[PDB]
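Peer 1: Below are the structure tokens for one structure; questions will follow.
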Amino acid sequence: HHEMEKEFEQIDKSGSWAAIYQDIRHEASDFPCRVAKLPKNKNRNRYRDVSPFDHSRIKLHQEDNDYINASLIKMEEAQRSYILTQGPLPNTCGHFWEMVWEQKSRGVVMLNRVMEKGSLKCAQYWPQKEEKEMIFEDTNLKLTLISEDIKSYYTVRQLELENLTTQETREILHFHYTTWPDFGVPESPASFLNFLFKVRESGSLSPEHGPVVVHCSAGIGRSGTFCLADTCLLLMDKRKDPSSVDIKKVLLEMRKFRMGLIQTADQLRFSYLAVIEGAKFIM
């Protein structure tokens with residue numbers, strides 16, 4: 001039994017977020033990342049210090065080079081899986097969609113804007129115009145924009161992904177959270193939570209499909225907040241006593257699948273806030 005809310009207020013009052021966060025960084029498990037560090041894969045990694053562990057990395061179905069900086073996070077008790085990956089690089093957009101195709105994912109969750117504070121955070125990996133398809137010649141995939149629905153805090157697009165070898169097509173939902181602040185974290189978790197609920201209602205997180213693909217720039221900070229909040233809320237609804245859910249233990253378990261999830265104390269505090277408010281709204 002825990003008291004997340006009381007604990008939260010106490011950490012706030014004592015100014016202990018950095019200490020709490022350091023405990024998590026120190027207790028986090030480590031696993032080999034040999035494939036990610038191979039010389040041939042250097043240009044497939046956005047950041048030299050953010051790599052997928054070998055045990056949980058997603059493998060592309062190709063003989064030449066099966067590497068992509070993406071990780072499968074499987075939450076057993078919560079019964080949910082997610083693929084967390086970095087924002088596509090100019091040379092890995094074809095790989096990204098190859099992964100979406102091979103894993104039979106129904107949705108992609110994007111938590112960054114292509115350009116933020118004058119810095120390119122990821123490539124423009126989907127077409128912005130319906131009449132201008134995108135062809136990924138290296139992985140034999142074509143992507144066409146079917147619809148775009150822009151809302152205040154996020155945009156939902158439907159994309160048609162076509163396998164150029166077989167002509168089979170699939171529709172992918174792209175849920176783009178477009179308002180994460182340039183500095184810090186959102187002051188209120190309301191919009192983030194509403195976005196999470198839209199993704200849940202979309203079927204993108206359902207077991208009838210391959211795992212949702214979630215990304216931000218590195219695929220560990222904002223992406224970690226999204227999956228941590230979702231899994232914690234899933235556990236609070238499942239268990240007999242929602243107060244028994246330990247957010248720190250849940251984060252440590254997710255970190256066994258991808259390193260560095262939650263990159264700052266502010267993101268850890270925001271994750272707590274989102275789970276606390278999301279729990280209330282749900283119950």
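Numbers run from 1 along the shown chain.
Structure method, as recorded: X-ray crystallography, 1.5 Å.
Each residue, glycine too, has its Cβ placed from N, Cα and C.
Annotations for this protein, taken from Swiss-Prot, read as follows:
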DOMAIN    4-278  domain 'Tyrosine-protein phosphatase'
MUTAGEN   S51 to A or D (Swiss-Prot position 50)  No phosphorylation
MUTAGEN   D182 to A (Swiss-Prot position 181)  Substrate-trapping mutant
BINDING   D182, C216, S217, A218, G219, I220, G221, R222, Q263  substrate binding site
MUTAGEN   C216 to S (Swiss-Prot position 215)  Catalytically inactive mutant; abolishes sulfhydration
ACT_SITE  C216  active site, phosphocysteine intermediate
Peer 1: Measure the Cβ-based neighbour count of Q263 (substrate binding site), defined as the other Cβ atoms within 10 Å of its Cβ.
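Peer 2: That number is 19.
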Peer 1: List, in sequence order, the same-chain residues at least six positions removed whose CB sits under 8 Å from that of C216 (mutagenesis position)?
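Peer 2: Set apart from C216 (mutagenesis position) by at least 6 residues yet with Cβ under 8 Å, we have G87, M110, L111, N112, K121, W180, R222, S223.
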Peer 1: So among the binding-site residues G219, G221, who's got the most Cβ atoms within 10 Å?
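Peer 2: In terms of Cβ crowding, the pick is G219.
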Peer 1: Within the chain of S217 (substrate binding site), which residues six or more apart in sequence place their C-beta under 8 angstroms from its C-beta?
Peer 2: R46, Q86, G87, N112, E116, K121, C122
Peer 1: Under 8 Å Cβ-Cβ from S51 (mutagenesis position), six or more apart in the same chain: what's there?
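Peer 2: Expected: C33, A36, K37, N45, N69, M259.
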Peer 1: In whole Å, how far is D182 (mutagenesis position) from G221 (substrate binding site) when you measure between their Cα atoms?
Peer 2: 14
